[PDB]
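Asker: Structure incoming, see below.
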Amino acid sequence: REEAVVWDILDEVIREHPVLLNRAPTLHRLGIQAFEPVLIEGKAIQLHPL
Amino acid sequence: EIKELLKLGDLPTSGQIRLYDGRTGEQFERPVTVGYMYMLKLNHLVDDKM
Amino acid sequence: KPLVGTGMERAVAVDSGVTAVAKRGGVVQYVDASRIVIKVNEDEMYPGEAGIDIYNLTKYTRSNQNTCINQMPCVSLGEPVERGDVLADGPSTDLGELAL
Amino acid sequence: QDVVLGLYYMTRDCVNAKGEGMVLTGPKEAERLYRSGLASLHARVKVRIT
Amino acid sequence: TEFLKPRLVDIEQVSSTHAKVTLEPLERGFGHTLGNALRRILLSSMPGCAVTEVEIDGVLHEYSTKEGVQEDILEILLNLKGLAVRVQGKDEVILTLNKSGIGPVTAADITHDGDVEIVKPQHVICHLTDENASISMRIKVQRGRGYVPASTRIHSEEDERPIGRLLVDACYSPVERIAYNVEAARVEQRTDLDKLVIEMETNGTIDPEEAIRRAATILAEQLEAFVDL
Amino acid sequence: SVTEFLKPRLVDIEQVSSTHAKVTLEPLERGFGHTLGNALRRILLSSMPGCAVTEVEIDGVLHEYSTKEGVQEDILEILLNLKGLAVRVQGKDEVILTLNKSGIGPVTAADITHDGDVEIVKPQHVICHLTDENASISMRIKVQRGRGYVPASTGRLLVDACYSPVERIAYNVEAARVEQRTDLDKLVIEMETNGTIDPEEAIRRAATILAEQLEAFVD
């Protein structure tokens, strides 16, 4: 039902839960890293410049 | 010939115009290139891949 | 349309087979965005044939990439045309010139 | 690539520029000058550093 | 401390769409501040009235086509989206468009109303291409602000609109481009008094004498917070 | 709701020191964060009024190019440090103070001739250090009330006038959401003042001025 309360539940669950991001191919270990997620309206994954 | 055609209009023969940032009303230092580029929407939209 | 092209569109859009092309010269008699009927002039009319050439334009139809390929008219009622003129613009084409 | 361009543009110095040669009591004031438009970013100046 | 307050000394309505208005006097820097703040406010928050829904007699979906019309239903919907009208003291209105015969279909064919005013009657909706051809549609116009896409609207309506009701994306914002030019004024035999001249190109629904006042009211009411500390 | 724009409620004052704070506004309509933040900056940084030193007369020196002895720092540095002095002057346009000091030791702002009508907000402001047994200085400091930050464009010596008390104001906008949309703006404003005016009230003044300029059109 994507209830508006469910979005509050998601904003509480995702608070401190890391997510692993890895691009294919991943030649070296720096290609897989953990990030603290933040919700975004769109459908693209927001990545940091550095 | 591009310069001659720009001269026919009242446009600057330099090809670069000064712009103003919409957020602060300030003028960008040094002119910037502005024109009409033909852009195409490639058939790789995100909603087919997320 | 593209503002800056190379003039190759006037051929690529025509020979693609996606735009409706006037088979013979004549004057447009009726258009309804589906069927354009042309009164082909008697100079190229067969003596026994109808003397009036239809063009059932193709509307929204799925392509191999799940896109629409409808053709829309560009000529006006009563406008004269000559054989080879583009009557209805196909997808990515407008006024007989390719426009992606 | 973009960030380094910004830093290269910000710290570069020009011979003659607006707000040249004055004395600034500290870095904060310098920033104010730029945002008030009284000085150019590449202007040569003496600021008290700590 | 010598600040003076600006007054709308003059307004020049050069056209039905383009206008200029001068605010004088203004002290140092206020010309830039007022010009850019009011430009942003006028571009973003100005309410207008735009088409919201369409319902044509014999069509089912926007991707279909009407018999005897030069323009597909999609192009008719786009042309209707380009229509700009005024409404007098109402939140919504339903206008009927009845027309027949060979020729164009212009906005004048819409059943005119005392409270409904069309900025450009020469707007063409579609072209009829048969003697007996005729289209009847019930256009719906709503007030608002900003841009509301049709996808967002129906998911916020929370009810299933009936078959045959087509929804267009409404661009309520009636202004197109706002420019501000700052120049000195001969006031009190003293210089550094900027005369802010705002030139705006609109659709013609609103008169600047009210647009600038509404923008200023919005700015002041938002500014109430920072003085409420 | 065609005239019902969202009004923010300040999440905090977020004060970090007596001079600087982190006033945050939340939430604001998209495109309203900058419209307010840049306007407040443009008011505070260049139009705020205040009293500041603009002219100085040191004893027996014609220009800062001349570096009189007896003082550890040079006359140019003395002028910049005097420019750094923050003053609160009550009910006068311009005043002429006199600072006189003697003996081996630094010169501090507490030594000025306090008229009682004049309030030096930072008596601990160091002026310079005297470097002789007989080292004595006396100077006439001119203060004037005005607006903004007047540069050196204009036995007197001119100094840049920091009438506006705001040492620095910087603002940011960031994403904020309500139960159904994540497009709203949260405005984080930071300002550091000279200390004559507390920051929390300074912005109170700034919007004030701006609101006045809007008076003739708002209904």
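To match Swiss-Prot, the residue numbers of chain E are left as they are there, and the shown ones run 6-234.
Cβ coordinates are placed from backbone N, Cα and C, and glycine is handled just like the others.
These came from Swiss-Prot, pasted as-is:
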type	residues	note
MUTAGEN	E:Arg45 to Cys	In rpoA112; temperature-sensitive, blocks RNA polymerase assembly
MUTAGEN	E:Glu165 to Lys	5-fold decrease in CRP-class II promoter-dependent transcription
MUTAGEN	E:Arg191 to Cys	In rpoA101; temperature-sensitive
Asker: Out of E:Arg45, E:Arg191, which of the mutagenesis positions is least crowded by other Cβ atoms within 10 Å?
Answerer: E:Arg191
Asker: For E:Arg45 (mutagenesis position), name the DSSP secondary structure in the helix/strand/coil scheme.
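Answerer: In three-state terms, E:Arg45 (mutagenesis position) counts as helix.
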Asker: Which mutagenesis positions among E:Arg45, E:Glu165, E:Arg191 have a Cβ sitting under 8 Å from any chain F Cβ?
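Answerer: Near chain F: E:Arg45.
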Asker: Please list, in sequence order, the residues in the chain of E:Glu165 (mutagenesis position) that are at least six apart in sequence and whose C-beta is under 8 Å away from its C-beta.
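Answerer: Within the chain, E:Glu165 (mutagenesis position) has no Cβ neighbours under 8 Å at 6 or more residues' separation.
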Asker: Whole-number Å only: compute the distance from the Cα of E:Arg191 (mutagenesis position) to the Cα of E:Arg45 (mutagenesis position).
Answerer: 28
Asker: Using Cβ atoms and a cut-off of under 8 Å, determine which of the mutagenesis positions E:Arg45, E:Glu165, E:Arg191 neighbour chain B, and list them by sequence position, or give 'none'.
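Answerer: It is E:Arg45, listed by sequence.
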